[PDB]
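**Q** Pasting a structure below so you can have a look.
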Amino acid sequence: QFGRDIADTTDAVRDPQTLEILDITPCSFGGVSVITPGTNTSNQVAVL
Amino acid sequence: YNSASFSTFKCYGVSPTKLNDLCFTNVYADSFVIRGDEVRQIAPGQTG
Amino acid sequence: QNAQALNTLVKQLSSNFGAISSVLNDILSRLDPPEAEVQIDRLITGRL
Ligand SMILES: *[C@@H]1O[C@H](CO)[C@@H](O)[C@H](O)[C@H]1NC(C)=O
């Protein structure tokens, strides 16, 4: 019916009504970070 | 679940509202006739 | 050591700790919130 990997991670699936092998990939994430000189110099800021 | 003409309708392990959206492998309907309120006597893990 | 360490972390995501299933979406989509409270309590304590 479906496939997986190391953890309880459904890494594929067989679709009803079309019988095709669909891969599943996580939607992107990742923590932002804020780089700044001191507020006593400027309020400009860059974001990584 | 809304035709409440029954006497007792108690679901264990499943909330009645969320029954409309689950594809079960199979169901078993087991039926009998018993006198009195022996519904309390027949309880998962209980005695009687 | 480092690799092996976090490997156990991942394997910890497939352990019941006492709930009805190790996967969160099952509990969210099969139980009414007053009992999902209990199940999620167990899972959260374990992973913490
Ligand atoms: C659903 O209908 C299509 C054709 O209309 C068919 O290809 C498909 O096999 C059907 N689904 C199943 C489980 O048979």
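Following Swiss-Prot, chain B shows residues 369-416, kept in their order.
Header says: electron microscopy, 3.7 Å.
Placed from the backbone N, Cα and C atoms, the Cβ positions cover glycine too.
Heads up, here are the entries from Swiss-Prot:
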type    : residues    : note
VARIANT : B:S371 to F : In strain: Omicron/BA.2, Omicron/BA.2.12.1, Omicron/BA.2.75, Omicron/BA.4, Omicron/BA.5, Omicron/BQ.1.1, Omicron/XBB.1.5, Omicron/EG.5.1
VARIANT : B:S371 to L : In strain: Omicron/BA.1
VARIANT : B:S373 to P : In strain: Omicron/BA.1, Omicron/BA.2, Omicron/BA.2.12.1, Omicron/BA.2.75, Omicron/BA.4, Omicron/BA.5, Omicron/BQ.1.1, Omicron/XBB.1.5, Omicron/EG.5.1
VARIANT : B:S375 to F : In strain: Omicron/BA.1, Omicron/BA.2, Omicron/BA.2.12.1, Omicron/BA.2.75, Omicron/BA.4, Omicron/BA.5, Omicron/BQ.1.1, Omicron/XBB.1.5, Omicron/EG.5.1
VARIANT : B:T376 to A : In strain: Omicron/BA.2, Omicron/BA.2.12.1, Omicron/BA.4, Omicron/BA.5, Omicron/BQ.1.1, Omicron/XBB.1.5, Omicron/EG.5.1
VARIANT : B:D405 to N : In strain: Omicron/BA.2, Omicron/BA.2.12.1, Omicron/BA.2.75, Omicron/BA.4, Omicron/BA.5, Omicron/BQ.1.1, Omicron/XBB.1.5, Omicron/EG.5.1; complete loss of interaction with host integrins
VARIANT : B:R408 to S : In strain: Omicron/BA.2, Omicron/BA.2.12.1, Omicron/BA.2.75, Omicron/BA.4, Omicron/BA.5, Omicron/BQ.1.1, Omicron/XBB.1.5, Omicron/EG.5.1
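Quick one: how deep are these features, and who are their neighbours?
**A** For B:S371 (variant position), the number of other Cβ atoms no farther than 10 Å from its own Cβ, over all displayed protein chains, is 6.
Mapped onto three states, the DSSP output places B:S371 (variant position) in coil.
Sequence-distant contacts of B:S375 (variant position), defined as residues of its own chain at least six apart whose C-beta falls under 8 angstroms from its C-beta, comprise B:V407.
DSSP assigns B:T376 (variant position) to coil in the three-state reduction, outside any helix or strand. A sphere of 10 angstroms centred on the C-beta of B:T376 (variant position) encloses 7 other C-beta atoms.
Sequence-distant contacts of B:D405 (variant position), defined as residues of its own chain at least six apart whose C-beta falls under 8 angstroms from its C-beta, are absent. Taken residue by residue with DSSP, B:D405 (variant position) is part of neither helix nor strand, so it is coil.
There are 10 other Cβ atoms within 10 Å of the Cβ belonging to B:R408 (variant position).
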**Q** Cα of B:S373 (variant position) to Cα of B:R408 (variant position): how many Å, rounded?
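**A** With the alpha carbons as reference points, the distance is 19 Å.
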**Q** Kindly point out which of the variant positions B:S371, B:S373, B:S375, B:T376, B:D405, B:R408 have a C-beta less than 6 Å from some atom of ligand 1.
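**A** The ones that qualify number zero, so the answer is none.
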**Q** How many Å lie between the Cα of B:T376 (variant position) and the Cα of B:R408 (variant position)?
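**A** About 10 Å separates the two Cα atoms.
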